[PDB]
Amino acid sequence: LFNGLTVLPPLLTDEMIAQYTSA
Amino acid sequence: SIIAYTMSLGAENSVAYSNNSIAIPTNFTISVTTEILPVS
Ligand SMILES: *[C@@H]1O[C@H](CO)[C@@H](O)[C@H](O)[C@H]1NC(C)=O
């Protein structure tokens, strides 16, 4: 892979996603 | 009052698997859906 630039997280995780796939 | 939950992806189910198993239906169905799209 401050000065008012904000980075955000996503709605789904690197984990849940890995759980969707399994299905 | 208000709450915050972890997001459940769906209801746990399972497929009864076995090396000599099958699932075949008996009754069909018809089900209308929708799909809205832009054109202009
Ligand atoms: C099929 O489904 C319809 C309604 O869902 C029902 O009226 C009918 O009896 C069903 N037929 C069989 C063979 O289960």
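Using Swiss-Prot numbers, chain B covers 691-730, in order.
A Cβ is built for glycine as well, from the same backbone N, Cα and C atoms used for every other residue.
Here the residue is the original one, but Swiss-Prot notes a natural variant at this spot, B:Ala701 to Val: In strain: Beta/B.1.351, Iota/B.1.526. Per Swiss-Prot, natural variant B:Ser704 to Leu is noted as: In strain: Omicron/BA.2.12.1. Swiss-Prot lists B:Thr716 to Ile among its natural variants, and the accompanying note reads: In strain: Alpha/B.1.1.7.
Counting every protein chain shown, the Cβ of B:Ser704 (variant position) has 5 other Cβ atoms within 10 Å.
Geometry remark: B:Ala701 (variant position) versus B:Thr716 (variant position), CA distance 25 Å. Residue environment of B:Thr716 (variant position) contains 4 other Cβ atoms, counted within 10 Å of its Cβ in all protein chains. B:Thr716 (variant position) and B:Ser704 (variant position) have their C-alpha atoms 20 Å apart, to the nearest angstrom. Classification of B:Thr716 (variant position) by DSSP places it in coil, neither helical nor stranded.
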